[PDB]
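Below you'll find the structure, written out as structure tokens, and then a few comments.
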Amino acid sequence: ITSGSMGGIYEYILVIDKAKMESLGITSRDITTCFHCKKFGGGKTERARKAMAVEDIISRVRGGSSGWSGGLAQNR
Amino acid sequence: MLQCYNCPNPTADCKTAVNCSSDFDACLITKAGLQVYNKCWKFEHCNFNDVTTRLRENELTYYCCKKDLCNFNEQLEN
């Protein structure tokens with residue numbers, strides 16, 4: 001090694017992504033013939049929900065005491 | 001009294017023939033691919049929303065008819 005600085009360093013990174021997507025689709029067709037009476041109908045319906053969240057943090061300290069460098073890694 | 005097939009559980013050829021309670025005025029048949037239902041029913045409830053709500057979940061095809069025990073599997077081609 002042939003150059004130096006002597007220091008303390010702290011770095012805090014926080015990234016949170018949340019995404020929610022919900023869809024409903026429904027169709028119906030109904031039909032009738034009367035005069036005896038007859039009734040029919042049919043169609044398609046579907047329902048979905050998806051959601052996710054992802055969060056992470058990295059807090060790191062390089063510097064001059066185990067107690068306070070841990071403390072600052074916990075609590076800014 | 002109206003009398004329809006009114007099996008308690010899905011039956012590809014419901015034979016359980018009953019008089020319906022006065023709650024009912026139509027004979028339902030329903031087909032949903034893998035299942036078939038024949039019930040004492042109401043012509044007002046013979047609609048996709050009522051049948052899909054009254055059948056506990058989701059989509060189906062339905063038919064209803066007036067005649068005694070008229071609600072039988074051949075009634076629906078699905």
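Easy rule for this one: first residue shown is 1, then count along the chain.
Header lists the method as electron microscopy, 3.3 Å.
Using the three backbone atoms N, Cα and C, a Cβ is placed for every residue, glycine included.
Spatially close to B:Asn9 (mutagenesis position) yet at least six residues away along the chain is no residue at all, judged by Cβ distances under 8 angstroms. Listed in Swiss-Prot as a mutagenesis experiment, B:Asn9 to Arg or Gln (Swiss-Prot position 33) is described as follows: No loss of function.
Under DSSP, B:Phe24 (mutagenesis position) is assigned to coil, being neither helix nor strand in the three-state scheme. Of all the Cβ atoms in the protein chains shown, 20 others lie within 10 Å of the Cβ of B:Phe24 (mutagenesis position). Looking at Swiss-Prot, the entry for mutagenesis of B:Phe24 to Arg (Swiss-Prot position 48) says: Some loss of function. Some lysis.
Under the heading of mutagenesis, Swiss-Prot lists B:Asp25 to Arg (Swiss-Prot position 49) and annotates it as follows: Loss of function. Lysis. Of all Cβ atoms in the shown protein chains, 16 besides its own fall within 10 Å of the Cβ of B:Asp25 (mutagenesis position).
B:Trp41 to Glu (Swiss-Prot position 65) appears in Swiss-Prot as a published mutagenesis result, with the remark: Complete loss of function. Lysis. Cβ contacts within 10 Å of B:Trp41 (mutagenesis position), excluding its own Cβ and spanning all protein chains shown: 29.
The secondary structure of B:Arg54 (mutagenesis position), as reduced to three states from DSSP, is helical. Listed in sequence order, the residues of the same chain lying 6 or more apart from B:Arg54 (mutagenesis position) and placing their CB within less than 8 Å of its CB are B:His45. B:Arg54 to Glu (Swiss-Prot position 78) appears in Swiss-Prot as a mutagenesis experiment; the accompanying note says: Loss of function. Lysis.
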